[PDB]
Amino acid sequence: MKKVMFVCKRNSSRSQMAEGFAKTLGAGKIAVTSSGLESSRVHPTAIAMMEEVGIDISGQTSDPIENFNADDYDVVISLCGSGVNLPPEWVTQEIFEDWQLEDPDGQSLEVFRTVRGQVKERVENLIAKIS
């Protein structure tokens, strides 16, 4: 099945919620591994809001993307540009995606509530085109 990644550089902002929703919406259709570059944990308050929508994002922490090969994957979202200080084989998968997704790091509850809606919609659109 199609394996997905949602990998921006760093993880304190970006590389959160998108993979969590793709796990949710893409369950039984597609696989998701968001390894990361220059990465860290996801935002603390994200996990609480994301668990309020019933989703884990905390559990992302794994090997860096560089440890993997993109040829094993099918789809990769770069989430914060094209170059992203990321190896080129990752963008050149069967679908390249990247969006001006806003991020709730240190922001008010309105931004967490907004980003859940925003991300659900981007991730549904990504799934709807691949699956």
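Heads up, residue numbers simply count up from 1 along the chain you see.
Going by what the header records, the deposited coordinates were determined by solution NMR.
Note that Cβ sites are derived from N, Cα and C of the backbone, with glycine treated the same way.
Listed in Swiss-Prot:
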| type | residues | note |
| --- | --- | --- |
| ACT_SITE | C8 | active site, nucleophile |
| ACT_SITE | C80 | active site, nucleophile |
| MUTAGEN | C8 to S | Abolishes arsenate reductase activity |
| MUTAGEN | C80 to S | Abolishes arsenate reductase activity |
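Each of the mutagenesis positions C8, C80 was scored by the number of other CB atoms within 10 A of its CB, and the lowest score belongs to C80.
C8 (mutagenesis position) is 6 Å away from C80 (mutagenesis position) when you measure Cα to Cα.
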